[PDB]
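Chemist: Quick one: the structure is below, questions incoming.
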Protein chains: 2
Amino acid sequence: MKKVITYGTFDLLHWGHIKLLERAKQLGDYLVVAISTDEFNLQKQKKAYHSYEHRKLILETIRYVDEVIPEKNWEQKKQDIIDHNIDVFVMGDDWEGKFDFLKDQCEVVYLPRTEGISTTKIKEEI
Amino acid sequence: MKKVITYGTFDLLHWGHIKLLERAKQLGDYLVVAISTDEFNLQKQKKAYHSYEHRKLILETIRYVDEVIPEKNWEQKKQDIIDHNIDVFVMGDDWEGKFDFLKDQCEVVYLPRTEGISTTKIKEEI
Ligand SMILES: Nc1ccn([C@@H]2O[C@H](COP(=O)(O)OP(=O)(O)OC[C@@H](O)CO)[C@@H](O)[C@H]2O)c(=O)n1
Ligand SMILES: Nc1ccn([C@@H]2O[C@H](COP(=O)(O)OP(=O)(O)OC[C@@H](O)CO)[C@@H](O)[C@H]2O)c(=O)n1
């Protein structure tokens, strides 16, 4: 089995998030998503409108997602790969190159973001 | 096969919608979701931040959802229920009593809304 993993906040779920999860799942045959806690989201200079409990609730229902775990800190990644027998690590390309240190453990893939949509555009126009 | 159908806009999909779809599917073996077109939304004196195309895309990925069709007008219910062989019509109880005219065709049920969350709240708080 080819196991894939991706990390993120996924607040105010939109079609750009959907498209990221879609391609990620299709890079293998099982997808794990580590969703950022509200404490960690803050370490990213961000504040989620939806709570961790509710953000995880919604994401667990999306077909592409097989299971959800919490993202608590930056250092947990290498162990996550070992614990979940991960074969592919994926993120949107705004993280291009930031996680190349995991290449010696698994395949690393950066997916081009979906142009035209973001959580900032949503709040701003709303 | 016990078929269920439900109608709605589902803009800015949140946890309240998810719990409605979860309990809707719990009622039968298959769930059809008829999503309000941007044109029909106007007839309900509303305007969705997310277009139909995008609201349908995300919705289609929810595991509880087997099939999606457009809700174009108020009158299509009778014909829809016949076309899709629906056995159970369900809506959140903020619509209680409003669709009882369908009882001569199928089983009508109302589920208690999820208090504390709504599309308007998200917009006003943002
Ligand atoms: N239009 C968009 C918006 C987002 N994304 C992707 O959505 C995923 C995560 O969305 P975020 O909520 O912004 O999570 P993020 O802050 O990028 O996670 C950062 C950290 O958890 C990494 O360890 C990312 O892979 C991002 O590239 C995308 O492809 N297209
Ligand atoms: N906290 C909430 C919010 C919404 N809902 C349910 O979500 C479904 C639809 O959400 P809406 O986007 O508000 O669509 P609506 O305008 O209610 O549909 C109207 C019309 O199409 C019916 O013929 C409804 O069954 C509603 O009761 C809920 O149970 N709990």
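A Cβ is built for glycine as well, from the same backbone N, Cα and C atoms used for every other residue.
Straight from Swiss-Prot, here's the annotation block:
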BINDING   A:9-10, A:14-17, A:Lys46, A:113-120  CTP binding site
MUTAGEN   A:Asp11 to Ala or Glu  0.1% of wild-type activity
MUTAGEN   A:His14 to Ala  Complete loss of activity
MUTAGEN   A:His17 to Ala  Complete loss of activity
MUTAGEN   A:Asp38 to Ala  8% of wild-type activity, but 7-fold decrease in substrate affinity
MUTAGEN   A:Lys44 to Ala  Reduces affinity for glycerol 3-phosphate about 100-fold
BINDING   A:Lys44, A:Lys77  substrate binding site
MUTAGEN   A:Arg55 to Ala  0.25% of wild-type activity
MUTAGEN   A:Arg55 to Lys  23% of wild-type activity
MUTAGEN   A:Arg63 to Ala  14% of wild-type activity
MUTAGEN   A:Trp74 to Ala  50% of wild-type activity, but 9-fold decrease in substrate affinity
MUTAGEN   A:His84 to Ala  Complete loss of activity
MUTAGEN   A:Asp94 to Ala  18% of wild-type activity, but 100-fold decrease in substrate affinity
MUTAGEN   A:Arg113 to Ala  1.75% of wild-type activity
MUTAGEN   A:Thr114 to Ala  9% of wild-type activity
Chemist: Mind telling me which of the binding-site residues A:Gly16, A:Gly116 has the densest Cβ neighbourhood, counting other Cβ atoms within 10 Å?
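Modeler: Result for the most crowded candidate: A:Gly16.
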Chemist: Return the residue, from the listed recorded positions A:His17, A:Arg55, A:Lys77, A:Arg113, with the maximum count of other C-beta atoms within 10 angstroms of its C-beta.
Modeler: A:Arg55
Chemist: Enter the number of other CB atoms within 10 angstroms of the CB of A:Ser118 (CTP binding site).
Modeler: 15
Chemist: Per 10 Å Cβ neighbour count, which of the mutagenesis positions A:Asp11, A:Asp38, A:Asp94 ranks highest?
Modeler: A:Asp11
Chemist: Of all the recorded positions here, A:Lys46, A:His84, which one's CB has the most other CB atoms within 10 A?
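Modeler: Per the Cβ count within 10 Å, the most buried is A:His84.
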Chemist: Taking chain B as the partner, extract the recorded positions from A:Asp11, A:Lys77, A:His84, A:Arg113, A:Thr114 whose Cβ is under 8 Å from a partner Cβ; order them by sequence and answer 'none' if none remain.
Modeler: none
Chemist: Here are the recorded positions: A:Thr9, A:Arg63. Which has the lowest count of other Cβ atoms within 10 Å?
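Modeler: Counting other Cβ atoms within 10 Å of each of the recorded positions A:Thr9, A:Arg63 gives the minimum at A:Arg63.
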